[PDB]
Amino acid sequence: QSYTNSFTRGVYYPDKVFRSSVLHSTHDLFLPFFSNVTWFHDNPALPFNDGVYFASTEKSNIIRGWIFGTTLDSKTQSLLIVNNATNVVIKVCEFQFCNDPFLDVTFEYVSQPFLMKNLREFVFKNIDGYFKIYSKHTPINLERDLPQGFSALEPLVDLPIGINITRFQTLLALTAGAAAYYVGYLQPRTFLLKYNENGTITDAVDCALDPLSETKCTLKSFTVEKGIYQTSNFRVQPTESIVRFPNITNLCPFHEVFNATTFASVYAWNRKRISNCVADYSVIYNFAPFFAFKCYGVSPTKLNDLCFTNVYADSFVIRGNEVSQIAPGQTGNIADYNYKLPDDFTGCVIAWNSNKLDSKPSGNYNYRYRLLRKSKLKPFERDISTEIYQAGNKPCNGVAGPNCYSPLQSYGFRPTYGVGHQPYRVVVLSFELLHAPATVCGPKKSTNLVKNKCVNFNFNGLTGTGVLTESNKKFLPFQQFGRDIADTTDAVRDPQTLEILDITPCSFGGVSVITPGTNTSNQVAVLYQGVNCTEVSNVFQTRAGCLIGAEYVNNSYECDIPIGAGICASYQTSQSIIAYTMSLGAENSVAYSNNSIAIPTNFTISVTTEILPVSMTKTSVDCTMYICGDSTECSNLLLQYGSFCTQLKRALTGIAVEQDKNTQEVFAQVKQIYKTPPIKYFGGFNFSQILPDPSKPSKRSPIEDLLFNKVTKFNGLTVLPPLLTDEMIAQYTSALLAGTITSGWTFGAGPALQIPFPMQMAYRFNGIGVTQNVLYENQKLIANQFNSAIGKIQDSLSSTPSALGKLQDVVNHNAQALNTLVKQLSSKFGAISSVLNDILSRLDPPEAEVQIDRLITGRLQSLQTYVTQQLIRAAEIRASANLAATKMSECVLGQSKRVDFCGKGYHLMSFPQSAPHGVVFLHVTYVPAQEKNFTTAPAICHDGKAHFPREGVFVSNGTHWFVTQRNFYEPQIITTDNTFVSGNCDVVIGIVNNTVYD
Amino acid sequence: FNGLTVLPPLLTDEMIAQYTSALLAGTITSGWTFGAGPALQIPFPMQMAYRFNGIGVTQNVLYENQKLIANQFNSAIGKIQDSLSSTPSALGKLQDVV
Amino acid sequence: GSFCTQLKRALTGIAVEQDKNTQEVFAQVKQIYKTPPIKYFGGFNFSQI
Amino acid sequence: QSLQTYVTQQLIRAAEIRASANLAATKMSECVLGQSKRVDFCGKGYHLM
Amino acid sequence: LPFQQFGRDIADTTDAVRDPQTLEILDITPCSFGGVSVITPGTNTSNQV
Ligand SMILES: *[C@@H]1O[C@H](CO)[C@@H](O)[C@H](O)[C@H]1NC(C)=O
Ligand SMILES: *[C@@H]1O[C@H](CO)[C@@H](O)[C@H](O)[C@H]1NC(C)=O
Ligand SMILES: *[C@@H]1O[C@H](CO)[C@@H](O)[C@H](O)[C@H]1NC(C)=O
Ligand SMILES: *[C@@H]1O[C@H](CO)[C@@H](O)[C@H](O)[C@H]1NC(C)=O
Ligand SMILES: *[C@@H]1O[C@H](CO)[C@@H](O)[C@H](O)[C@H]1NC(C)=O
Ligand SMILES: *[C@@H]1O[C@H](CO)[C@@H](O)[C@H](O)[C@H]1NC(C)=O
Ligand SMILES: *[C@@H]1O[C@H](CO)[C@@H](O)[C@H](O)[C@H]1NC(C)=O
């Protein structure tokens, strides 16, 4: 018993197509990675299944070929392969195998032999009438098991034989056969194959192996970034099936049509009509064994499957040999003169002997049959008229005798009679079908009720799937079902016992795979959304669902991978993924008091980045070329639909013009083009990182170059270039920066008025509530902080790609849409093929019209979806562009007092920079720092008069009282110059006695 | 439930209430200083005086009329609850969304 | 075709957008502030808020 | 077609809610985290808080 | 590769085909197509385009 781990082996090329540096997903028979593979070493029949993976490292070549015959004998066609040193000879011809088929050494294919530490990997498959053989021969290092690595199996040969291949046998050529070959069986699987630039498969991923593999298949990438990914759906399958029809009660009078003790005669056969009853044939089959039971219309079992409105029963007694006359198309006295079945009769003829009951020794002359009639009877007719038969050409004159005989003559039945004249009871059943409601059927069956389990149910003709529980609801007596607000069945009354059973849909929910980056680890956790942990490593139940593979930790961290209602997962470090309640932030209690204030004593100049999309890719679609290509028939058919193509073209043109308007609105704020002076000294402020670099031909700033480096045909689809090139947007950005540096905010509101940069920044400090002396006294420190922040901006942008995640997203979305729009060209949409020329060539025009119509409808719906999605995205981008224009006007051409609009902090000035399809704003902000606690008083009482500060707040260091501005601790002596009286001393609450000088 | 599922929001109602409590505490204890940087202690009457200066009214108006302003604010806050309760259409936007 | 994937992506984008909406509106404060235990704010009454 | 109609309508409603959420974020930053001089942005009258 | 006959791109469109007579690799580019735009001043001004 040798069994080995298959590893990642057995991946072949699905088709003849070449692909380069692409990842392709195929649904095809394959060997699942890490699977159950049998290592073999008298020789029973191995099942071929759908396919076989045969891996032989047999250097001795005891294995010469294979026997794929389904019988291994001369009964059927046996596929026989010989792989000698000369050549491979695939033979199919009829061979008389000897008693021991072994050599000392119709349909034939001779080729170069398959054989050459060789790993002979072979894949044998048989689909759509073709037998496919794939081969691979690779050197292996010293090992007695399958090597670790990846090898692709090139196709070797195809055979058009297409016969049934159930069993395969390894051909024996010598008896102890010890051969070291692995055999595995292929399965229908979905795989993802990575082709290199050389055209070969370097690696593969099996979708249904593990959750990480499923998410790799879903994203079509071998590297999965950190996040939570919705992969599949989870449904609980029905374990059992239940059928419930009402109590079989009432029943067809079958016990009366038989066991009647008298069948009258056959000249006037008793006609019995039966309808509206429960059909049960148990008594019919339980009666005496039948001499003749022939059914002409339906099988006896399937009689119960077929429902008949009208059932006709005809009962009579005839002799033994006259039974053969009661059959369709029979000629004979009884058949033509007593009871004639139709040629296309559909019914059962049941006959059983009645000699034991209806035979009398004296002679039972009651039963009679007719032996003289004027003509043959029409089918299904009863003639009871008995007058003197007129055989003679003379008138009978109502009497009998000469040439005038009685029409009827009786059987004389006596028990001593032999078989062939004994009385036989025949009951002919006739079934009629007519176009009206039926309501007559056979024993409707029923199964035991199953509760609290996902079951299929068919309750009184109502079908469904679900979990059946007891219901508190009380139905009215005549009701059967219960239906909720959405018109879905929620309760059912059981027919057999009147019980109200509630129906609950079986558990279903999404499956999400919480993974760190594939670089960080291969461990994953799985979240079943909305599923109780009972219904599905470490199992944890959360409001989102059931989380398997992550351990709950009491401590709280900042959220990393969102899951649900306050639960986030992270890879913190056996130790693995942990789930926790997310921490909103550090708790800080501000020391509030009646007379305590906190005044900052220093500042920080902080530069932040805000990335805003401005424009999206401009696309134009040629409706005729996309839908139809070069086919004239398709164009003629499209003309009937209307002017849809014109509407789509109008919408796309509108989007394109809107994109141009967006870029103009954001960047064309200034009409003049301003140039910075050649002598670039601005009071210690270094704008080199934002100003253009003359050295490189692009004339872009270092930050702009970094942004462009980071972010950075078909079928009627065209990408129209933007009206403004990147160089023109660079010129606009340079003009805005030069105007801001040289003229402050004056260039936005009129003519540019030059002002030294320190003076401009001092006026911005006045704008944020800080005096000029703060800037002029701390000019070098402010300059150094600004320089350090601008330096750090480059590193912050470069190191973290996610900072530019907005703009890139736009690009990706556009590409994705286009790819979908092209991919749906290959979709069939219910037609024969995606290729219009193939449909036109294979099918006649009248039949091809429907296929082309389906393709046109599908492709036109695809175009409409694309245009609507583009319109929604254009609305979003227009909103972003309007926000960017407002920020350019209010943050770059001016100083804004709006909080959090221009950066985080007290806004000083904003610098624009251009990025592919967007704008990056560098906001410079004043952040207070190093705060100190002081005692404060609303007013100072001097000379019985209150005193309030003109600007600032009254503060105390503990013994002395000063007046200082809010945002910077600059204590000043309280003087009448910085105070105003405004009232007496009694009214104000919290007033402090103190001295005010003059 | 025919394949339609409702995903829970990431932030629970308790967590949003906790953000709202943080915002209110910051506004009451620190004025607008907590938005632009570290939160700085300031007595609430001083904050209202600075807000009066912002709207163009001197500090003496607040300090001299502090009880009146406090009573007016308290009465308005008291009336807000009754006004919301009386007219359901006040919350008609959110309901409509749902 | 791949209509199911497009619809699923659209709904997922909507969901993430809703979470980001709530984050943007409410998560502006970096730290969680607590009001002092003694609630006297110069006669102002914040008990209802 | 029914599902695509639902997704498109829900995307439009998501755009409307996103506009409302951006307005709410702006109002939180400008009215709650500061004093706004913008007329009628934060209530009717001269905005205090 | 010796067994491969067609070539497909990332969009599942044919980009290379092997010549059945002689084994040579032939690249297929789509035949030139584009849109046509007419730049005109107002017909009230002039008729040149
Ligand atoms: C081996 O097979 C080839 C294939 O037809 C055949 O020509 C040759 O005669 C065979 N040789 C032996 C060993 O019989
Ligand atoms: C695959 O491509 C690489 C390209 O660098 C080349 O070095 C290598 O030889 C190729 N392998 C082949 C042709 O088998
Ligand atoms: C059907 O027969 C069962 C046998 O126990 C009985 O309990 C039930 O009441 C019957 N159905 C009706 C509708 O009476
Ligand atoms: C899961 O099932 C248990 C069984 O008692 C129940 O208590 C619990 O409430 C269920 N979970 C949910 C989310 O309803
Ligand atoms: C308070 O400030 C004065 C300056 O006016 C200084 O002389 C004194 O030492 C300081 N002491 C305290 C109480 O902090
Ligand atoms: C301030 O001076 C006045 C003058 O009489 C006095 O009545 C008052 O008590 C002083 N302030 C305090 C807080 O004692
Ligand atoms: C005012 O505050 C008191 C406690 O200080 C409280 O009981 C009362 O309800 C408040 N009134 C309001 C908010 O109208």
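In order, the residues displayed for chain B correspond to 855-952 in Swiss-Prot numbering, which applies throughout.
Method of determination (from the header): electron microscopy, 2.8 Å.
For all residues, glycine too, the Cβ spot is worked out from N, Cα and C.
Database features, via Swiss-Prot:
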- B:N856 to K: In strain: Omicron/BA.1 (VARIANT)
- B:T859 to N: In strain: Lambda/C.37 (VARIANT)
- B:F888 to L: In strain: Eta/B.1.525 (VARIANT)
- B:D950 to N: In strain: Delta/B.1.617.2, Mu/B.1.621 (VARIANT)
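Taking the features listed in Swiss-Prot, we show where each one sits on the structure.
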residue : record           : Cβ contacts under 8 Å, 6 or more apart
B:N856  : variant position : none
B:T859  : variant position : none
B:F888  : variant position : B:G880, B:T881, B:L894
B:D950  : variant position : none
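In this set, none of the variant positions among B:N856, B:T859, B:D950 has a C-beta falling under 8 Å from a C-beta of chain C. According to its DSSP assignment, B:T859 (variant position) is coil.
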